[PDB]
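Engineer: There's a structure below that I have some questions on.
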Amino acid sequence: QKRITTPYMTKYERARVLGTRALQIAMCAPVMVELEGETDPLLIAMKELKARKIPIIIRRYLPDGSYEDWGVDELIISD
Amino acid sequence: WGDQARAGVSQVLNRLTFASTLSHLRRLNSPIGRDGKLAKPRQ
Amino acid sequence: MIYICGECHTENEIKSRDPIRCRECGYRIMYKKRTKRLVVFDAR
Amino acid sequence: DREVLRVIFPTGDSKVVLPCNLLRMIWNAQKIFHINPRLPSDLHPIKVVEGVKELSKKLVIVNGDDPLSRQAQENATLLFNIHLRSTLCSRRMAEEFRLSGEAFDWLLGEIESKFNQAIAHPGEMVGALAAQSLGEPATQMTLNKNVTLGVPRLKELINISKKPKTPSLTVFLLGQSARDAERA
Amino acid sequence: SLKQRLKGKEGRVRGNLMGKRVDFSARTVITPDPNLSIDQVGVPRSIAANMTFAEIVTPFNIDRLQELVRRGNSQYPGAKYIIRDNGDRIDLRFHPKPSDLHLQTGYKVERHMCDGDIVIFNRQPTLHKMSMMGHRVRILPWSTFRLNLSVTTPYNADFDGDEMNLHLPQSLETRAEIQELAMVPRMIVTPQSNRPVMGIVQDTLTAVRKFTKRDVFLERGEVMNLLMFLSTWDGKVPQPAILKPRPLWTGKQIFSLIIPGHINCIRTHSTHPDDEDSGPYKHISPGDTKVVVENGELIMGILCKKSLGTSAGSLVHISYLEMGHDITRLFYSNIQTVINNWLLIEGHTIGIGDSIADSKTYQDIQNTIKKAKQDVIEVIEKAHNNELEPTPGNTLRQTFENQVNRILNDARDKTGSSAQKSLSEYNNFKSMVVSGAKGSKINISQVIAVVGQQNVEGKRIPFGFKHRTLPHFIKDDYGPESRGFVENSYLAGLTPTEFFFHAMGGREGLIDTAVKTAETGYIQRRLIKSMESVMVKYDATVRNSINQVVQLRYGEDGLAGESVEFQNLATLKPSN
Amino acid sequence: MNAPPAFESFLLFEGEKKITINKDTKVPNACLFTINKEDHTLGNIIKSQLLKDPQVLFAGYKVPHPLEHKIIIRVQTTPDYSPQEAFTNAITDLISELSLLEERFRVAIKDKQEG
Amino acid sequence: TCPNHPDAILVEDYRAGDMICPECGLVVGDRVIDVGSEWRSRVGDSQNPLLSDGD
Amino acid sequence: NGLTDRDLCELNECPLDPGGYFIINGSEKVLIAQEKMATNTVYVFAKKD
Amino acid sequence: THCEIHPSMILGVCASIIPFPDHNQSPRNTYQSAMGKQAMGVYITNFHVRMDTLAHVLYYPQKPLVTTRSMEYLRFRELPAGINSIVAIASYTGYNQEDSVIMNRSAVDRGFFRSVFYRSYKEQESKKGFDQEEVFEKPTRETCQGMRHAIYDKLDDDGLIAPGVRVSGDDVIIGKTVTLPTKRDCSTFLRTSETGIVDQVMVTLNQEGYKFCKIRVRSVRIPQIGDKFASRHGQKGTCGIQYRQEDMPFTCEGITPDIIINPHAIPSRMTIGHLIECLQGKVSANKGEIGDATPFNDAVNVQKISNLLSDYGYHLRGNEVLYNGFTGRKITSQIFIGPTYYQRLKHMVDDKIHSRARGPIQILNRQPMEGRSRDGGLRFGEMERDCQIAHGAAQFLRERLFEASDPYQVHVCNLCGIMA
Amino acid sequence: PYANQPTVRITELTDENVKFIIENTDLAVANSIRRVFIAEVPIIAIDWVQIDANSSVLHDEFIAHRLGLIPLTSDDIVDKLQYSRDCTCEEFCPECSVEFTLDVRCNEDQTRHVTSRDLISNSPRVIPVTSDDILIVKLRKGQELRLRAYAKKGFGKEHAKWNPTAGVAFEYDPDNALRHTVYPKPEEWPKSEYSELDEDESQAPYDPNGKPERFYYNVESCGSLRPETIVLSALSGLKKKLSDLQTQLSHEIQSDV
Amino acid sequence: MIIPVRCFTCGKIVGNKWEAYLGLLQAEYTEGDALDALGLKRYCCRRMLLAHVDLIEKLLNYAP
Amino acid sequence: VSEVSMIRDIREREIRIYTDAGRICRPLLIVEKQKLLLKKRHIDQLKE
RNA sequence: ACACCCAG
Ligand SMILES: [Mg+2]
Ligand SMILES: [Zn+2]
Ligand SMILES: [Zn+2]
Ligand SMILES: [Zn+2]
Ligand SMILES: [Zn+2]
């Protein structure tokens, strides 16, 4: 509640979330979406992002010090 | 040249092409510092 | 270990500790001969 | 709308920079819906007015219901809502563009999607982006009434040199001295 | 001392902390390769076999990484190291038995760089954002890096022995950053001036001017050879523009298949007459110069740098803003592949016959130079005797220099316009100027008619001797020949006095190139280290490092410069 | 250093395959014939012989990279004619053309040398 | 130095910049450090070795 | 000095070699002509500072 | 009072070899005079005796077909640098774009611009020292304690490699043992790549009186992709592609050009003298004498050379009808083709290619070393750190400047902030 | 069954070159025959050079380069020998290669020209074609060049030393009747030697329903195979490549059933 | 250094024609007719003999 | 000696004769009464 | 350290 930041997902949050998810899945994390034969963890993480199933909460830091906890499934995907 | 006065006067001869050897033997070098941004003696 | 003199082009048979010195003409430039193993050169 | 732009633009230079290309995505709506400009349309002019009013409320730059926030929101998207009301007016849509009801609904949705995609993303280092963009076209001018203009002018302008090289004024005449060479 | 270690360019702070030598980097000479995409880069086999990318072993790729380990560091592609879970590293050029070559989950295999790998490709004066762009690795066997021709403009790289660095990301997080932030398709449109920084250059731009002319027609076999290089092709041969006498396709039909989606754009050719926009043939073009693309199909118009180049609102800019980065990437490759392979048939060249003018043009040029010389002699005679009235604002000598320079510049412009008037449509100097690929209208004037007045330090050739430019002239000679005007052209050959004056303007251009670069590089450094910490925060207020508001919204509107275009306000110009 | 051996342009060692047929899903009855270790010498004649066939709709060849040694021939035929049969008929007509051309050349040598 | 085979001498791979033992291929220690000068000066002339070591 | 082309070839020295360079430690060293301001001459300059 | 002997005497040595210098833009003449000092050829006639540390010798140096009258005086006739090349200025398949050269592979296989690269490795033994002894001897793994990853088998018992033995990267050619204060091993090694055959091995007594040695390593540098080629008018470029003779375009009489350059390299530079040389070369090769390209010869203009070329069955403007090498179709435009003098420059792609995964680090900075000579790493300079900030990629910027350059850990107190 | 019927007419047949005309043929077939002349006709050239002693002023692997470019006659041998990579011997055998031995020592004061007559081959009918002669190296008194060389079988794709063709000229439609090339000023361009136009005329009129039909060849050999043997081996070589492609295609069609 | 065995452009044999070319020039022939008598019709072979310098004559003056 | 340069500055009434090393000279022909002093007898002697 | 030199 009381969220004032942009609901859209910026290009920099798309870079870090996909980077963190690809590193996690390569470390034998449970894949959250059914796969049709993908092996490269980047392509798996893209499939997780397009299916809105990435278990990552983005914490955005406002300048005054307060922070807002946004889950990736709650943001509009720019792609 | 002393014994800090001058430096880089004697060079190893650029023995790569006969045109390069002749060009190196007939070379003139100016004493203006290459860190000077002036352009009056370069034109 | 035989060397070719730079002036007279004669063998010298210099050992490991023998100073560089021609036995015939007295010259101090030596060239090693080509090795006995044969190297294949492609014609390309 | 017109009187505000007369204050903002005194020189009449109407070539401005705005995110959504209104004159082109209208042409997109004509071609994707196969709109015939000869036949009369079926688009209600009051539906245009309510559509533009709803679209203007749906594009937010300064978010908040505060009166200070609402004033900043109106001023931030002022020039875009000038262009949106001018291009999507009832007269031009009924005479020149001739968009239909379904084409107008697609156009309003696509403007909102394009404007929200053009918002500056938080976290972007615009300071380093600006000075790269302001120093890259500093390698494409020639150095030195004569006037300092180029790299020496740029070097002087960002140093704030207390003694210039060629200082100058541009004095304008107010009364009859402007129209007469004798009093000038 | 300690201070000398910490200050200046080679010190500890600027030379070892703000910038430092890195691993997993390669450098070699660049060569063109138009058969790649814009996001693809060619990498030599020895470079790819030397430096590795660490891949974490997972059950998804347990079999593939096991095969790469078994190949070893002797058969590309292969592996160089096995980083264990406990931190031990096993080199593969020294261990013959397979006791420790078995891979389990959690291991890291440093496999060689293969196809589809992501790298950062960088040109060494890194001026703007589009100089650290990310490419995809394609292995092509020779010793050079290969770039597509459309990425040469943002790098400012010619292929004359330029050499550029290739940085390879190591962790999977950095590969994803390069893939979603700094790839080639995502950096087509710069935020500097909201125009595509890329475009079509040189041979592809000159031939697409030839390919979209009205008179070009392709046979049946030529079309299906051209369509083989179309990546986004639907697979259906379009209906020919001519059916019954012989099946012929115009060049605009093939480019209509190249243009993606259903975009709309109206541009103008470089040779568009001014009166055509108000004449009777406004929407039908006699010179075929009004470029319009409607519903993704080229209808009329001849394409040039004003429609396919870096200009704002061009056909590439419309393609990026409508379709996306990936489709525009295919748009760049499909233009370059189809046009170049048609250019194998049409051909393009330049020669002496492209510089020769007929006898009427040479007589007209010589008459204008002789009249201009007589005009300058008249001015000097009117200025020697006290008969020249000084213009207000300047002395008599600067008034005389302004009058002489005005006559000589009008002489160059008149002889320039006379030379390009008598250029045929088959002339190849005109063929690469109206397309804007390389050269300009002043270059044709210098080749054919006259080199023109040549200036050093703004003014004309100074009196380096005692009141003489050269010993071959008389004292106090303010005529055109003595003070630097070159009445000859490059084709006719310069006289020895004019050759020496040409070596002066050429030298002065080179001195300006070296001095400006050393100054602008310091201007660039100072301009950005003052504001490198300025960042748009999450409340959309532009703030610096110490959290002080610089702007309440970025650019006073909150919109980034990538997705903004030049438009026209319709309620500012008309009267009440 | 990175110089490939000169014989990699026309040998197939352990691992490659001379010809592969891939069906094209864009249009019905189309095949993408991928031929390895060849060049424009065979790509040009096959494209031209397929073009003379009045019942073949599309026939074109490309080389993806001159530094590689792969050509790609795409053949699209009428729905009552297999593209693989079109390629076989194009090769067979070219062999019968060249064998007759060789026999007619050999006769003309004998006629020229005899007087 | 190698854990499994301490007796074997370590071969140096200056191109790859690490210490490798030649039996099991395990990389021991850390990255090799060049003892030469980094440039191509912040050091002085050496003491003359035949002259006695003074100051 | 003053040697024919045949005598120069017998000395394993190129006849086309122009000379003009010293040989120090086996490296060919050339003296570049340094340029100085001309001496003994009165000069007037225009220092705008 | 005085008269000039000839106006073409105002030029220097390297600027006197330019044919028709007055038809070129002045920056192009300056660029060629820089490159004329870098052209590869027989630099001296006693190169087989001299042992230089760098030495480039071209196989077939030809005198220019279009020469200047000062070339008889600079001895460019006797010791040329470059080969007359059939150059067609055509816009071919796309590999000559942006100042590049499409080069005939079958020409290169026949000796076109192929040159050797002589490199010398001096080394001397230092008998001085109160304890150290430095002796040429073949090293042994049992005694020496300073070896690294290389093969000590190509040496002889003296300590020198024999001539006629191939060498590669990280190879030993000097058996060099120095006694420890038993003996540690430091020796001279071949640089990265630099494969070749040892030409001759030379041992003397140097000026210091010590035993001296010099090995000249000879390698053939066939022209390949990336070799820098320049004409005599500042038209620098790199070899974009190597097509065989059947793939290059051919004249109707069967002449396939050795070099194809961009038509787009001409107009922004206005190297019209390059066009005149390429048209004078056709007249010189057909009529039979070496042409004249004196800088200020008023008796030689374009129209006179054009009229001479029309008497030999060619087009008077130098164009010819080239056929496409792939499909055999006529090229619709008519390509301007003729003999032009080209030079190969020492700037070669095998001397410049450099890569580094992980290597030696500095003694002071613990950062990768400087330059390919010691297997260094490329500098991620201030301008590059700057651009990654504008991209917004923070982890990649952290990976470059912290993880891939010099990662380190320190222990810090919490009361004070001093290293613990 | 849609193969056109080509006819051959030969105008000039000399020892060094052949001129022939091919009619009723596509452009691509005539172009493919032209590039087979350069790259797909096998001959015998020296490829494996082993130098025992070389005291000449020319280094060893420049002598090997000049030896490989020397053309060896293979008018009836190149068909008999198979490729060295497809043979059964471990390195080289007389059934798949020929051996050349060179042994020249200069003892006379005059300059000894090591020409191609000094290449002694064990095979009596594989000799240098000039046996003036092709110069290899000039020897001063006291300089010795002794080497042995092997010659393989290869074609022009691998190297230019295996190229029998020395300047094939391919020309079609010399009157520009098809407007495949467009002259800016047609009156300037000289008429081709095969042109059949009047002196006042300079360019044939446009032919709408025309295709390239008549081709002119000027195949010239540098030695090695004779002019007539080059074309006869080329049309067999292109037929062998097409027969090999047909065998592999029928194999893959049978595989995918 | 020495005359090439093959012409760079077309591949015609010019290695056997250098000695005959010097013999014709010594017998008071112009360079145009000397090249035409040797059978070089194309200008690519003509430039191979015309532009060649014989550096092997100067190389042989030094003792081996 | 021929390398000695003598310069007359008439507008200042100064005569400067320079003899020291470092001066840079080039040869020129001599023209008197609009005629070269290099007659044909010098070229024929130089041609042999 | 210095010279020379490549690219813009
Ligand atoms: Mg460049
Ligand atoms: Zn001796
Ligand atoms: Zn503490
Ligand atoms: Zn065998
Ligand atoms: Zn030739």
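By the numbers in Swiss-Prot, the shown part of chain G spans 14-53, 65-79.
The backbone N, Cα and C atoms fix where each Cβ goes, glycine too.
The annotation Zn(2+) binding site is assigned in Swiss-Prot to G:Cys15, G:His18, G:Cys34, G:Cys37 on the grounds of experimental evidence. Looking at Swiss-Prot, the entry for mutagenesis of G:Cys37 to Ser says: Does not inhibit interaction with TBP. Inhibits the recruitment of RNA polymerase II into the initiation complex. Quoted from Swiss-Prot, the note on mutagenesis experiment G:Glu51 to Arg, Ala or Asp is: Defects in transcription start site selection. Supports a level of transcription equivalent to wild-type. Under the heading of mutagenesis, Swiss-Prot lists G:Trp52 to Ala and annotates it as follows: Partial loss of HIV-1 Vpr binding. What Swiss-Prot notes for the published mutagenesis of G:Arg66 to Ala, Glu or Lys is this: Defects in transcription start site selection. Supports a level of transcription equivalent to wild-type.
Walk me through where these features lie, including what they touch and how far apart they are.
Structural biologist: G:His18 (Zn(2+) binding site): 12 other CB atoms within 10 A of its CB, across all protein chains.
G:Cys37 (mutagenesis position) falls outside any helix or strand according to DSSP and counts as coil. Non-local contacts of G:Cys37 (mutagenesis position) by the CB criterion (under 8 A, 6+ apart in sequence, same chain) comprise G:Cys15, G:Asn17, G:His18.
Sequence-distant neighbours of G:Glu51 (mutagenesis position) (same chain, 6+ residues apart, CB-CB distance under 8 A): none.
Taken residue by residue with DSSP, G:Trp52 (mutagenesis position) is part of neither helix nor strand, so it is coil.
Of all Cβ atoms in the shown protein chains, 9 besides its own fall within 10 Å of the Cβ of G:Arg66 (mutagenesis position).
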Engineer: Listed in sequence order, which of the recorded positions G:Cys15, G:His18, G:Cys34, G:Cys37 sit with a CB under 8 A of chain I?
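Structural biologist: Near chain I: none of G:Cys15, G:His18, G:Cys34, G:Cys37.
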Engineer: Give the sequence-ordered set of same-chain residues, not counting G:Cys15, G:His18, G:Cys34, G:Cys37, with Cβ within 8 Å of the centre of the Cβ atoms defining the Zn(2+) site.
Structural biologist: G:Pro16, G:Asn17, G:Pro19, G:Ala21, G:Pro35, G:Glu36, G:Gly38, G:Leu39, G:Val41
Engineer: Please name the residue among the binding-site residues G:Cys15, G:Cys34 whose C-beta has the most neighbouring C-beta atoms within 10 angstroms.
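Structural biologist: The most densely surrounded of these binding-site residues is G:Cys34.
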Engineer: Using a 6 Å cut-off on Cβ distance, which of the mutagenesis positions G:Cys37, G:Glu51, G:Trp52, G:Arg66 come close to any atom of ligand 3?
Structural biologist: none
Engineer: If you draw a 10 Å sphere on the Cβ of G:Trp52 (mutagenesis position), how many other Cβ atoms land inside?
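Structural biologist: A 10 Å sphere around the Cβ of G:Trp52 (mutagenesis position) contains 11 other Cβ atoms.
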Engineer: Should G:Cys15 (Zn(2+) binding site) be counted as helix, strand, or coil on the basis of DSSP?
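Structural biologist: The residue in question, G:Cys15 (Zn(2+) binding site), is coil (DSSP, three-state).
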Engineer: List which of the recorded positions G:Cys15, G:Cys37, G:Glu51, G:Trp52, G:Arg66 have a Cβ under 8 Å from any Cβ of chain H, in sequence order, or say none.
Structural biologist: none
Engineer: Measuring Cα to Cα, tell me the gap between G:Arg66 (mutagenesis position) and G:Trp52 (mutagenesis position) in whole angstrom.
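Structural biologist: Per the Cα atoms, G:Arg66 (mutagenesis position) and G:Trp52 (mutagenesis position) stand 9 Å apart.
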Engineer: What Cα-Cα separation, expressed in whole Å, is found between G:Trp52 (mutagenesis position) and G:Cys34 (Zn(2+) binding site)?
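Structural biologist: On Cα coordinates alone, these residues lie 30 Å apart.
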